[PDB]
Amino acid sequence: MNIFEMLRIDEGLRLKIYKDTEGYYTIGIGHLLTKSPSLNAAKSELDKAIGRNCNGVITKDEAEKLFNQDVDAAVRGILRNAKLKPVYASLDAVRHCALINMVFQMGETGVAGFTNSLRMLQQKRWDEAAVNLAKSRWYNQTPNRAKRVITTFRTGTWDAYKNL
Ligand SMILES: [Cl-]
Ligand SMILES: [Cl-]
């Protein structure tokens with residue numbers, strides 16, 4: 001299992017513009033287009049992202065290209081972020097994925113806000129971190145996904161994703 005398979009399970013794949021769990025226009029594999037309520041603004045953002053007149057729909061290959069760009073951006077963002085870098089650097093390869101997953105979903109700014117959880121992860125206090133991570137809007141709004149990511153942080157294994 002790897003970061004791509006992980007996020008593919010968490011985000012799914014849709015080739016037409018759709019609304020994510022927060023009601024925002026999105027496409028492909030969790031690629032947020034805009035927080036704006038206008039489907040037209042969304043269509044504009046899509047065409048600009050893809051480089052062609054899509055009219056609201058893309059191909060699987062286009063979807064995978066956006067996905068690759070997004071994962072790369074997330075990793076690079078983490079690596080330049082003063083608060084995230086140290087944490088990421090202290091973790092093993094499996095747990096790196098759980099952190100990238102959160103950043104992919106909430107943005108680095110949002111993740112950088114889990115200060116207490118972040119210190120616990122740095123200290124490798126797994127069970128404590130898991131409890132703290134659960135005390136969040138994130139857990140309450142998307143509990144099944146949050147549980148998968150949290151279990152990953154807690155165990156350092158892919159068990160939460162095996163069988164999906
Ligand atoms: Cl809470
Ligand atoms: Cl969920």
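Cβ coordinates are placed from backbone N, Cα and C, and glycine is handled just like the others.
For the recorded site, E11 (mutagenesis position), the DSSP three-state label reads helix. For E11 (mutagenesis position), the same-chain residues that are 6 or more apart in sequence and have a Cβ closer than 8 Å to its Cβ are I29, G30, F104. The active site, proton donor/acceptor annotation in Swiss-Prot covers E11 (among others).
The feature active site, proton donor/acceptor is assigned by Swiss-Prot to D20 (among others). Secondary structure from DSSP puts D20 (mutagenesis position) in coil. Take the CB of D20 (mutagenesis position) and look out to 10 A: across all protein chains shown you find 17 other CB atoms.
Annotation source Swiss-Prot lists substrate binding site at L32, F104, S117, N132. The Cβ of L32 (substrate binding site) has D20, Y24, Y25, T26 as same-chain neighbours under 8 Å, each 6 or more residues away in sequence.
Under its mutagenesis entries, Swiss-Prot includes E11 to N with the note: Loss of 84% of enzymatic activity.
Among the mutagenesis results in Swiss-Prot, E11 to A, F, H, M or N has the note: Complete loss of enzymatic activity. The residue drawn here is the original one.
Listed in Swiss-Prot as a mutagenesis experiment, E11 to Q is described as follows: Complete loss of activity.
Among the mutagenesis results in Swiss-Prot, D20 to E or Q has the note: Loss of 99% of enzymatic activity. The residue drawn here is the original one.
Annotation of the published mutagenesis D20 to C in Swiss-Prot: Nearly no effet on specific enzymatic activity; the original residue is retained in the structure shown.
Swiss-Prot gives this note for the published mutagenesis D20 to A, N, S or T: Complete loss of enzymatic activity.
When secondary structure is read from DSSP and collapsed to three states, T26 (mutagenesis position) falls in the strand class. Within 10 Å of the C-beta atom of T26 (mutagenesis position) sit 21 other C-beta atoms, taking all shown protein chains into account. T26 to E appears in Swiss-Prot as a published mutagenesis result, with the remark: Complete loss of activity at neutral pH; covalently bound substrate.
Under its mutagenesis entries, Swiss-Prot includes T26 to H with the note: Facilitates transglycosylation more effectively than hydrolysis; covalently bound substrate.
The mutagenesis experiment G30 to A is recorded by Swiss-Prot, whose note states: Almost complete loss of enzymatic activity.
Residue environment of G30 (mutagenesis position) contains 19 other Cβ atoms, counted within 10 Å of its Cβ in all protein chains. For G30 to F, Swiss-Prot lists a mutagenesis experiment annotated as follows: Almost complete loss of enzymatic activity. The enzyme is destabilized by 1.5 kcal/mol.
Around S117 (mutagenesis position), a 10 Å sphere centred on its CB holds 23 further CB atoms from the protein chains shown. Under the heading of mutagenesis, Swiss-Prot lists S117 to V and annotates it as follows: 50-fold decrease in enzymatic activity.
According to Swiss-Prot, the mutagenesis experiment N132 to I carries this note: 5-fold decrease in enzymatic activity. There are 19 other Cβ atoms within 10 Å of the Cβ belonging to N132 (mutagenesis position).
Under its mutagenesis annotations, Swiss-Prot gives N132 to M or F the following note: 2-fold decrease in enzymatic activity.
The local packing around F104 (substrate binding site), expressed as other Cβ atoms within 10 Å of its Cβ over all shown chains, amounts to 26. DSSP assigns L32 (substrate binding site) to a strand.
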